[PDB]
Each structure stands twice: as structure tokens, then as C-alpha cells.
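Structure in C-alpha cells, see below.
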Amino acid sequence: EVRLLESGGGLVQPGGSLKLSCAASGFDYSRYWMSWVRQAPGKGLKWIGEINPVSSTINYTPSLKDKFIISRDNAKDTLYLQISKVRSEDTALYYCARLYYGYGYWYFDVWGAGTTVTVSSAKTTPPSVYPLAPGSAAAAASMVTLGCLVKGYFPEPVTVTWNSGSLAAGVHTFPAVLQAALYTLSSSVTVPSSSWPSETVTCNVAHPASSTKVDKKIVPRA
Amino acid sequence: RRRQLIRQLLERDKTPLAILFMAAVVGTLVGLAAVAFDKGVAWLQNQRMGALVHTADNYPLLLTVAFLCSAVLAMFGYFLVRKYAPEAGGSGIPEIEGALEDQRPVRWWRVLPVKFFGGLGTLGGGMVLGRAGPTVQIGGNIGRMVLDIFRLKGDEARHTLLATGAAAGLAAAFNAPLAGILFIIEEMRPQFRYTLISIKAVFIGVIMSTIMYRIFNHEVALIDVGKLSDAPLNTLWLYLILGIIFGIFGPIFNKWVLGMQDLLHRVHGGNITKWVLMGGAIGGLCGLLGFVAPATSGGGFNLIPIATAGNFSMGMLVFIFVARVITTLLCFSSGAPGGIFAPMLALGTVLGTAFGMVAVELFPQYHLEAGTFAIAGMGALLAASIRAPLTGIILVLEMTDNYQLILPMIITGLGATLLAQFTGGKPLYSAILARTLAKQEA
Amino acid sequence: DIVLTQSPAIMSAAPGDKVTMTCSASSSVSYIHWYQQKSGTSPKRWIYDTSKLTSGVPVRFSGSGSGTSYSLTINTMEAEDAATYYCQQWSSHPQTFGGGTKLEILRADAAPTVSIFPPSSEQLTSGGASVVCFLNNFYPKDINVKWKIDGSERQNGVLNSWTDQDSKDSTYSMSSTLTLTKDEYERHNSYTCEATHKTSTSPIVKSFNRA
């Protein structure tokens, strides 16, 4: 299989630099042109630049003398992008692509999953995880909505699964919202009345940016 | 005539077992001869190089021993030709071409010693001349010699063994079996009536010739150039344009080589001594330029890998092209023994490279490697000056093994030969045979 | 450089139904390409050279166009056809993409399953009080949430967040969280949450009293 795996993104402080790395597997990575495209949060696709297999011609978008440094290491089967004097404009999903053509008009053949780069002077914070049980005098219906709240962490992302992944239906994770340089989100699970509280339903939050693994058992109120 | 054809069709390709066998032996001798000539041209170029080491302190002495060593060898080889075989001067392809017409003599007892040792003089001095001319005559004459030595009679045997002699001689000069055959089939065969050259025979001789070359040359290639990029269909038009530049320039260059033959005759008149002194000075110029400016001198192959890789500045390419257009004419038009085919590979590589550089800068959306245009232009002068596009294309194909470039190579070749025709130009070998046959009457 | 402007920024269509988005070029453009992006998935090349599909791209897909206007089309749209389609030109240099077209499934209208939750005893010990209200599994996405603290409207300190259209049932979801200090929380007694949709004039209030 042909696999493009970019790594190296994350949190970086305004004005710093980072070096992203795309590792090719499943094809002769020589003989192909490589390229970088980035996607600012809820924004268009945008081209950064391309490098030709021998590193004898390197193009960049119309932008600043040493702002980007694309380079490749054909021995390592890996492509690299350096960003310097990092602004907030540079907070984006960074996509690594292999270039080809058809009638000779060149396209973006195979992409990678992406890596995200966040540019904030905010500090890494682990999350506080609170169970959401139904109100004290709860309206016991056929389906019952449970929940748990992931409050005050930075940066993105958190992964939330229920009963270590068994409960996969009726789960609804909601986009995190940023406030005062911290992130909060919450997760709804809807199970049948015979599953809870007859069985135990747990939510597992992981925030690996801060080594946070926590399980929060949902149990009834009062 | 339907009944004759039923007869002839049923009797096709029955070459006499004797002509086949003799083509084999011609092949073997021409191969061995090629290697020998090849090893010698180098060994002299070495001696010359090592001389400049025993005296490397004193720079005027340097420029002097450079000039003189090549001056001496140049003269010797001019002399060797003026004295014993004047039709062994220049290329040798028009002579062997003329011989296939039964209009020129195969003075083999005179050409073999004169061409072999004369070339060695001019080639090993670092003049701007090739192997594949000499080796094509040297192999043509070898083909005659074994016709006489074994006294094979027949029209087939004379045209065949002369043809496979010349074929094996080009194959061995470039390590290019398919390209040696095609040269005979496309360019050297008599061009205006039928002739009885056996192609299966020519095939046997080239096999044997090539195999001799591989026994004395393996592990090292003449032009290693890597695998270059592909060509996109929307890129092809760039090559037809490059062709149309070669089609115009080819005949300009043919004029030049003719007129410069005419201009350089007015300097010595016919006088064996003003001639031999004139080549000594030309040769010495090479041997000097060979030291102070080697791209301007020599056979040129050395710089084909470098131009193809786009390792020359545009500024250095333009220099080299003009300079070598000058030293090319000076050396081949003067009449020395040696040829213009292989330095026309160099001039075309250098030319296509320089177009590739323009064409890269002007079209980033095409993602061009200026090296493909060097490969497309390498066989181009051969298509425009000497109008054998099918040979050069397959010659280049065999020497650079970049078959993905076949359509741009074809398309530049038609361009070269269509525009060479359309602007009033003549096959350079055929316009030399004719101006020679026209003097062989006046 | 060449600006490409995809036209229906967002759109919906029922499965088995004809979809047609659009690209448009500030100058003139040749052989445009098309990429299909699902959220969380690598952008996929869908259609290249104005018309050629890719290995796997089902035949319902087809692209067209010339000169200054191009177009994608799905003769019969599927569920798995839900994604964003970006066009891209390298006919000139440098190469540019368009803004996108988000193609979302269409389904029957559906009413929210409303759920309201009291700040956990765990959050209260630390001194914050966040009240969470879930509007789970509805269509279309337009909706309005109101909070009432002791029957009186509260506007400050509420944060909502819609999910992207759901995989299985192509419905939405959307949570609302009112966050006060533990002190502000205790002054009051009834917290109500009011869903103003399209599927009723009468909101689905859910609420709790601390007593």
C-alpha cells in the first residue's frame, strides 16, 4: 500500500520554528515530486510548495525569503517542511502530497492524513472530567441520555470513548470551544433503560498532550 | 508480372552460406580493428596528459608542450593522408557511400594503414573529430579486403561485405548494434535504385563486431546519463519547436562546413607541405585549447553527461556551442582524417540543454527537467545536417537508454529533418560525395 | 494568481438525486481536478483533467467544462457521497484551489431529544457550576436555545456547539452549556433550557429544580 504519514505538528509559541516530516512508504519515493498543502481551520486548501526528486528545483507559494524550507532525504524516504517566525496565520492542518499528471496538467495524486500545527502562547493544561447524570428528579424515558464534561484543557485534541469502545451507537462528541485560552467539550451517550444503571457505563477521556488518561464512571444522583 | 512475383516471393531471404560466413569474419576483424584504434587514440591522449605533468611548473612551457605535441601528431596524420591515401581524409563515410554506388575505389591496402594511423594522429592530439567516421571506412575497407583475399565474386558479395564492413564499423564505434544496421539501411545504401545488399549478413557482422567491443570494454559505458523524467503529452509541442530550430540551423552548418572546406583550400592550394603545416597549427590549437579550455577542444563526449545534467551555466553553454562550432569546422573542414558525427552529438546536447534551460524557466507548470531537451537535441544535428533521423534517434536511444523520451526524440527529429528539407538543405554526406565526383570529372 | 471560486458553498440532496456544483476562474483555465474530503480523512483525488475519473470513483461521478467554467456531477447521489469537493487548477502557475462545496445528505425533519444535566458534585467542590443541555438527533440544523434561571432569561456565559451531520441517521446534535460560579449557581433554583426548532412552535423545555 502507498502511505503518506506526516508527523511533527503540535503546539508552538509565536515567533518560533518547527520542522514537519512526511514519511513515504509503498512506492519509489524518488522519481516523484513532493509537495505541501495546508488547511487553516475551516478555510480553503492552500499550496505551500514543491520539491523535484533530485532537489534541484524547489518552488514555494508567493511568500517571504526563508519562511518555508522544503527539503527531501531520498535515503530516509522522507520529506520535510520548516516554518520559521511562526505566526497565528500558520495555525493549520499540514498535508503532504505526491505529484503526478495526466495529459500533463499536474495534480495532487496521493495525500496524507495531515498533522495539525497550533500557534499559541497558551500553556498545556490537562482536563477536568465531570460526569453528567440525569437531573435529581429525572424524566425516565425509553432511551436515557448520559454524558460527561471535559473542561479546561489545552491544546486540542481529546479522545472520548465509552465503556472502552463497546458503546459505539448513540454517542455524540461535540466540537470543543476555546475560551480564555482553554478548551471545553462534552460527550452524550444514549443507552437503553435496561443498560443503566443496571450495568456500569463509563467514559474514558484521554488528553495525551498532558498524559491524562481518566475514566469517569457515570452513577445516579443524590 | 504476377507470375514472376509468385516465383520471387517463394525464394526470399536465401542468402548464400558463404556470404553469411564471410560477413561474420568481416564483423570480427572490424570489431578488433575498432578496439585497437580506440585503445590507441586514448593511449596517446594519455601520453600527452602525462607530458604536461613532468613540466607543470612553468606555465609558458606548459602552453608550448601542449601546442606542439598535438601539432606533431596532427601533421603526421595529415601527411600520412596526403602522401599515401587522400581519399582517407575527412570523414570516410562519403567514400564508402560512393563505393556502394560503384563510383569510388576501395584502396584498402592504402586506407587501412593511412586511416588508422592518421586518425590516431589527429584524434589523439585532441582535435575535434570522431571515431565513427574512420571506423566506418576502416571497417568498409576491411570488408573489401576479405572479399579480395577470398576472391568472392558476385555483385551481392561486393555490396554486402562493403556494407556489413561499414555497419560493424559504426556499431563498434558507439557500442550501438541496432544503430549501425540502421545507418546502412537508411543512409549509406545506394539511394536511387535497387541494390543487392543482404541484410541478414549485415546483421551477423554487427553482432560479431559488437561482441569484440564488449570483450575489450565491459563495465564502462560511453555516456551514462541516468534515468531522466517522463514527458507529458502537453509538453510534446516544445520538442517540435526545438526541432524546427535544428531544421533551420542544420543547413546553415552544412554551408559552413562546405565553404570552410573551400576557404581552407585557398590557404595551402594543394601543397602537401602548407597543408601538413596548416594541420599542425590547427592540431596544436586543439592541444592548447585542450589544456586551457577543454570543452572547446576534443571529441566532445566528455561534456555530454554534464550538459544533460544541466550543470553548465547558460553562459558557459553558449560559449561552448559557439567555440565548438568554430573548432568543429576548423578540424573537420581542414581535411584531416576523422569525422563530424560524434561532435554533432555534442553540439546538439549543448544546444538542447540551453533550450531546456529557457523552456524550464518559462513553464513551471510543466515541471520540466532541462535534461530531456538535451537528450532530444543530441541526435538532432544528425537529423538536420546529415538527414538520417532514424539512425540518430536509435543511436541516441542506444547510448542513453531513456526510452520514455521516444516521442520527443522522434518529434525533434522530424522537426530537424522537415525544416532542414524545407529551407533548402542537402544530406551532408551526399553533398560531399557529389562535390567530389564533380571534381573527379572537371 | 488564478482564483477559483466554487459556487454552492453548502448544499443538500436526497439519495438517488442529481448533484451539480461549480468552479469558476478569474482568468482562463485548462483541465481542472477535483478532490473529495471527508472530515478526518486525507483529501482524495476524485476527478482529473476536467473529465477522467479515478480508480474506484463510481461512474455516477462525472465532470465537465471549458475555458472559464467547470463542474462536477453525481447522476444519483448516495449517502457515502457526503463530503467536501475542492477543485484545483495547475493550468497556470502557481496552482490554486477553490473554496469548496460541502455536500450534505437530506432527510426527514426530526425533533430534538432534549436532555438537561446539573453540575456534578465533583465540579461543585472545585467552585464552578456548568449546566449542560443536549439537543440530540435532529434536522435541519438551524435551532435556537434559550436559558431561564428562575424563569428569567440568561444571555451571558452560554456556549453551544453543533456536531457535523451524523453518519448513521444524517441528523444533527448540538449542546449548550451555561457556566456560572458556584456562588451564582446557588442564588437560584429552577434552570430551564428551551429548544426553538422548525418542527414545532411549542419548544421542548427540559429543566430541573435544585429544591
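Chain B is numbered as in Swiss-Prot; the shown residues are, in order, 17-458.
For all residues, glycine too, the Cβ spot is worked out from N, Cα and C.
Summarising the annotation, Swiss-Prot assigns chloride binding site to B:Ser107, B:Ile356, B:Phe357, B:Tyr445 and lists experimental evidence as the type of evidence. A mutagenesis experiment is reported in Swiss-Prot for this position, B:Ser107 to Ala, and the note states: Uncouples chloride transport from proton transport. According to Swiss-Prot, the mutagenesis experiment B:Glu203 to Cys, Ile, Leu or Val carries the annotation: Abolishes proton and chloride transport. Looking at Swiss-Prot, you'll find the mutagenesis B:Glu203 to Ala, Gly, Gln, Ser or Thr noted as follows: Abolishes proton transport, and reduces chloride transport. Among the mutagenesis entries in Swiss-Prot is B:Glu203 to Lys or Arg, noted as: Decreased proton and chloride transport. Quoted from Swiss-Prot for the published mutagenesis B:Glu203 to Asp or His: No effect on proton and chloride transport. The mutagenesis experiment B:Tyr445 to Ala is recorded by Swiss-Prot, whose note states: Abolishes gating, permitting continuous rapid transit of chloride ions; when associated with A-148. Looking at Swiss-Prot, you'll find the mutagenesis B:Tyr445 to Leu noted as follows: Alters stoichiometry of proton/chloride exchange. The note that Swiss-Prot attaches to the published mutagenesis B:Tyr445 to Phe or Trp is: No effect.
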Any idea what the Cα distance is from B:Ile356 (chloride binding site) over to B:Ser107 (mutagenesis position), rounded to a whole Å?
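So the Cα of B:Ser107 (mutagenesis position) lies 7 Å away from that of B:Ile356 (chloride binding site).
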If you count, for each of the recorded positions B:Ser107, B:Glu203, B:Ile356, B:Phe357, the other Cβ atoms lying within 10 Å of its Cβ, which residue has the minimum?
B:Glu203
So what sits near B:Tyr445 (mutagenesis position) in its own chain, CB-to-CB under 8 Å and at least six residues off in sequence?
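Spatial neighbours, sequence-distant, of B:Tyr445 (mutagenesis position): B:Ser107, B:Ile109, B:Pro110, B:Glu113, B:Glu203, B:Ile402.
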Residues near the chloride site, B:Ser107, B:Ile356, B:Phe357, B:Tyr445 excluded, by Cβ within 8 Å of the Cβ center?
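Output for this site, in sequence order: B:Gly106, B:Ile109, B:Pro110, B:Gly146, B:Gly149, B:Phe348, B:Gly355, B:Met360, B:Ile402, B:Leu444.
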Please state how far apart, in Å and to a whole number, the two most distant Cα atoms are among B:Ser107, B:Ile356, B:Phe357, B:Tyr445, the recorded chloride-binding residues.
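For the residues that bind chloride, the greatest Cα distance is 11 Å.
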Using DSSP and three states only, what is B:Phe357 (chloride binding site)?
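DSSP assigns B:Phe357 (chloride binding site) to helix.
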